[PDB]
Amino acid sequence: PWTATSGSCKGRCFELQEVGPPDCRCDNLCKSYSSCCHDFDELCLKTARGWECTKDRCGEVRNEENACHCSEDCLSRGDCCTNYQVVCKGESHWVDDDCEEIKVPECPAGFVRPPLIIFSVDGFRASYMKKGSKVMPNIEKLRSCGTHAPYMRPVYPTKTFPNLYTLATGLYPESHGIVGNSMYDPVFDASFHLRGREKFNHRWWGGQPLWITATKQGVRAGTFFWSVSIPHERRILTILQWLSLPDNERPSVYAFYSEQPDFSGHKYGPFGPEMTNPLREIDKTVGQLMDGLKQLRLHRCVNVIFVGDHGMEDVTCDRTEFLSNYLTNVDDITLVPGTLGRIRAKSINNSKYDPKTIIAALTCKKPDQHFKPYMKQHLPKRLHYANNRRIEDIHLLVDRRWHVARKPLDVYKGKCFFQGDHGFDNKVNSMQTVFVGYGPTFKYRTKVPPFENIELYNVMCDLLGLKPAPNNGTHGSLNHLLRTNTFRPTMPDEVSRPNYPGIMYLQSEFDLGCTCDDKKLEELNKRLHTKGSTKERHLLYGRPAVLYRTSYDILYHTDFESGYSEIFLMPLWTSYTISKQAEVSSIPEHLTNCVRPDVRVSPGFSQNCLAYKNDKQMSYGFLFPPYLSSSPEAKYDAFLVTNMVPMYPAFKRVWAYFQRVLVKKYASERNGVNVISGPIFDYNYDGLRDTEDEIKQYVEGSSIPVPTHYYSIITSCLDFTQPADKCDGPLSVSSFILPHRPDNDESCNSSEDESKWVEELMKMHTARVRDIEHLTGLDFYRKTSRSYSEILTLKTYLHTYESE
Ligand SMILES: *[C@@H]1O[C@H](CO)[C@@H](O[C@@H]2O[C@H](CO)[C@@H](O[C@@H]3O[C@H](CO[C@H]4O[C@H](CO[C@H]5O[C@H](CO)[C@@H](O)[C@H](O)[C@@H]5O)[C@@H](O)[C@H](O[C@H]5O[C@H](CO)[C@@H](O)[C@H](O)[C@@H]5O[C@H]5O[C@H](CO)[C@@H](O)[C@H](O)[C@@H]5O)[C@@H]4O)[C@@H](O)[C@H](O[C@H]4O[C@H](CO)[C@@H](O)[C@H](O)[C@@H]4O[C@H]4O[C@H](CO)[C@@H](O)[C@H](O)[C@@H]4O)[C@@H]3O)[C@H](O)[C@H]2NC(C)=O)[C@H](O)[C@H]1NC(C)=O
Ligand SMILES: CC(=O)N1CCC(c2ccc3ncn(CC(=O)N(C)Cc4ccc(Cl)c(OC(F)(F)F)c4)c(=O)c3c2)CC1
Ligand SMILES: [Ca+2]
Ligand SMILES: [Cl-]
Ligand SMILES: [K+]
Ligand code: NA
Ligand SMILES: [Zn+2]
């Protein structure tokens, strides 16, 4: 597009409103667009005399050619060097002052609300906070006086643009559209790349970023984007100048961005000796901002967020897996390479391209293979990485410390020159990044548990008094970060009330093709259990609330309670408690193939055994495990047709090991557990519960729908000295969402005993309770003694199984 660079930046330097059409620009992005007016450098990027006052410059006569000023008039003009008051007025640097609690905002007249400054640092690995602490005195003061987490979990892929735009929107990359640092949209036949102009087009960038949310609601916003060649000292000086604008013109939200330490980390590795200097330099920049805020009397008024996008791992050229070592047809594909792989067909006009044969040729081919292929819908649900046409059907998850590439010549175009990289699974320790919150709205000297970057947008909205756009955070889950909370969450209303059926059908009314070998005062006890006498033991936190319109029944039993769906012909949820002392037993010989009609539920709303006999692929399992029955008589309950769910034989290997061995291990380790298990249907891989008309597979000849996944939520007392069923304080939870697959190809060791691979699979598919809520339309923990904000934090917890 033609620019008339003929105009001037006089009185326009770093203007807030971006200009067109062929007119030249003076804003902080004009350099990226190559559209700055001819005099932008002269007027706007002054450098004379550097960035610091010195004794002899004090009270100088103003010289407008200087980078910053030491003249008497500078504070009124808003353009002193950040160390002016220290050098010329005997003041102390902010870092040398004692921490003092900020109980209330202390702001100059005309400030309507405390401003928010986001200070984002690329590649700032979480352990830098401890490991680089001797050389970062300013950052360490923010961290220990403010609110901080030991680390913050980024989104997958742990690349720069997906994570910065998640910070800004509160959305998963599948929903905001920025799904990697490089992308091809098939409906655009356009690529998006780090370097280039295509990324400037707004069509890639979905959702509603914080600056738009603010502007729509009458809060003014600084530019979050920075051109790479504007130096850091000039970015800081520009933010401080904007903060001296008149009340009607002054933004309330600002962002600073640093390319370091990422830039050096790629060259030298995360802990190369060359990394000390980039850390010192970011600390100095923090020092400049805080000294400048202190001059303008805003150091006890502004809220500051020091936040990273992802970490950095050791990665070298010789740790590259090559697709040419696996596939013959290597030139029929296009690969997006590196710390993750995405594979598509080279040519739309190629009809002999087979994803199925590509996966098979990539599956368990070499003993210590350093990647694993997945159809995108089979990736761990915790990654939320599938519901976007820019994400290719075929995906490779790459081991930490490794790369994937198509052919050797792609790498050794042969010397190396890179020692660090990122992009791996977001549960990986080296990928974690940082959060510090400092200012009047944050708590004083407070440590909070680790949390996910998707939650920050809601909190930044609360900090500015904005109503957040719809997003993937759970609003209220981070209230514990804040001294004054704008947001008080309330529980969603239950939409469907359950039926409580009694005995309504005679045995001979059922014609389900099922058989079971199952033919005083003990009689009253049986009825009590069926009516809910033990329900307080097995349903510890209330029944889950059904948040959509449906028909379902509550079923009580000695050992477990369930919510049984008349529409899906199976439980939506099944809840049971296993104490530390519980005994495991076997399924007796005469009960191996036992399935029993449930006389509370009509034949018309039941599964049938004939369908499973006819369907040669599909078998069945049970939600409450018969192995954990409390007595030989209660065990008959576990064989009810209302406790049955469809399972592939290959999946029953996983499920039976979980129910027979692991549940008991967890009860032993945690001093009792309460378990809620159920089916999930997500045939369109959008992370959301399917309606019945979205189901793509049924048990042959029937209306019994086949789940895509099975979940379990496992709860106990955070103080493990108290048993799960008598717990007075906070709770502890782990959960999973296992894919319901007809093979165990995902597990390369699946020919061995389950003791060698099953728990490993489960750990990979760890989940948050909130992930399960989205996928089921249920709302858990409705009746506890805990506060709702606390329950929201619990529902967002992810058990990661990483070491320390
Ligand atoms: C994480 O959080 C997010 C955010 O809350 C959740 O994602 C939301 O989920 C909703 C349900 O799936 C979905 O609702 C859809 O949306 C349809 C309209 O969508 C467009 O308009 C949106 C609103 O924009 C305005 O407001 C926002 C403020 O937030 C501003 O930013 C805007 O400027 C507007 O003022 C807009 O956000 C949305 O953005 C997507 O599409 C853009 C352009 O393509 C992209 O740039 C952007 O990145 C978004 O892309 C994502 O989302 C799309 C799906 O929308 C997806 O394909 C991509 O892969 C990507 O993931 C749009 O521009 C609306 O028409 C839908 O209604 C239809 O379906 C239902 C039944 O299913 C009916 O109720 C309805 O009558 C209608 O049926 C008809 O259409 C059917 C399908 O076409 C058809 O088959 C049928 O026959 C009928 O004719 C529905 O409401 C939201 O759009 C979505 N939002 C976002 C931002 O992603 C997400 O679910 C959460 N994740 C988890 C795991 O919880
Ligand atoms: C969508 C839109 O309005 N567009 C589309 C994109 C356009 C555009 C035009 C020129 C550009 N020049 C340089 N850079 C690099 C940069 O600014 N980085 C790495 C910092 C950064 C990037 C993202 C977020 Cl979210 C962020 O904020 C933060 F840090 F807070 F997350 C901070 C750009 O990204 C860039 C983008 C502007 C208009
Ligand atoms: Ca779905
Ligand atoms: Cl990428
Ligand atoms: K079968
Ligand atoms: Na296998
Ligand atoms: Zn990087």
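Per Swiss-Prot, chain A residues shown: 50-462, 466-571, 577-591, 617-886, in order.
Determined by X-ray crystallography, 1.9 Å, according to the entry header.
Positions of Cβ are set from backbone N, Cα and C atoms, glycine also.
Copied over from Swiss-Prot:
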| type | residues | note |
| --- | --- | --- |
| BINDING | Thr209, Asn230, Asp311, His474 | 1-hexadecanoyl-sn-glycero-3-phosphate binding site |
| BINDING | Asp311, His315, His474 | Zn(2+) 2 binding site |
| BINDING | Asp764, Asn766, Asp768, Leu770, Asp772 | Ca(2+) binding site |
| DOMAIN | 54-97 | domain 'SMB 1' |
| MUTAGEN | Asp171 to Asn | Abolishes lysophospholipase D activity |
| MUTAGEN | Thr209 to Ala | Abolishes lysophospholipase D activity |
| MUTAGEN | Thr209 to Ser | 15% of wild-type lysophospholipase D activity |
| MUTAGEN | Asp311 to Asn | Abolishes lysophospholipase D activity |
| MUTAGEN | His315 to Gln | 20% of wild-type lysophospholipase D activity |
| MUTAGEN | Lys430 to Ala | Impaired secretion. No effect on lysophospholipase activity |
Express as a whole number of angstrom the distance that separates the Cα of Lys462 and the Cα of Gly466 across the 3-residue gap. 7
Count, for each of the recorded positions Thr209, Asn230, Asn766, the other C-beta atoms lying within 10 angstroms of its own C-beta, and report the residue with the smallest count. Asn766
List the other residues in this chain whose Cβ sits within 8 Å of the Cβ centroid of the Zn(2+) 2 site residues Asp311, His315, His474, in sequence order. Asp171, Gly172, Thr209, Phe312, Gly314, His359, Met361, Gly472, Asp473
Would you mind reading off the Cα separation of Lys430 (mutagenesis position) from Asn766 (Ca(2+) binding site), to the nearest angstrom? 13
Nearest to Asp171 (mutagenesis position) by C-alpha distance, among the binding-site residues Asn230, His474, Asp764, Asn766, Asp768, is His474
Could you give the Cα distance in Å between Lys571 and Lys577, the residues bounding a stretch of 5 unmodelled residues? 16
Cα-to-Cα gap, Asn766 (Ca(2+) binding site) vs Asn230 (1-hexadecanoyl-sn-glycero-3-phosphate binding site), nearest whole Å: 25
Across the recorded positions (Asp171, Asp311, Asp768, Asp772), the Cβ with the fewest other Cβ atoms inside 10 Å is that of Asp768
Comparing local Cβ density (other Cβ atoms within 10 Å) for the recorded positions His315, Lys430, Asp764 points to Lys430
Please check the recorded positions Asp171, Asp311, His474, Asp764, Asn766 against ligand 4 and give me the ones with CB under 6 A, sequence order. none
CB contacts under 8 angstroms to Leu770 (Ca(2+) binding site), restricted to the same chain and 6+ apart in sequence, sorted by sequence, are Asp764, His856, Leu857
Hey, what's the Cβ neighbour count for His474 (1-hexadecanoyl-sn-glycero-3-phosphate binding site) at 10 Å? 30
Closest by Cα to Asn230 (1-hexadecanoyl-sn-glycero-3-phosphate binding site), out of the recorded positions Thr209, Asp768, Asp772, is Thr209
Residues near the 1-hexadecanoyl-sn-glycero-3-phosphate site, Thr209, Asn230, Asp311, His474 excluded, by Cβ within 8 Å of the Cβ center? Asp171, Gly172, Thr207, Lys208, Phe210, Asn212, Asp358, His359, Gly475
Here the recorded positions are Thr209, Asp311, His315, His474, and the Cα closest to that of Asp768 (Ca(2+) binding site) is found at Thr209
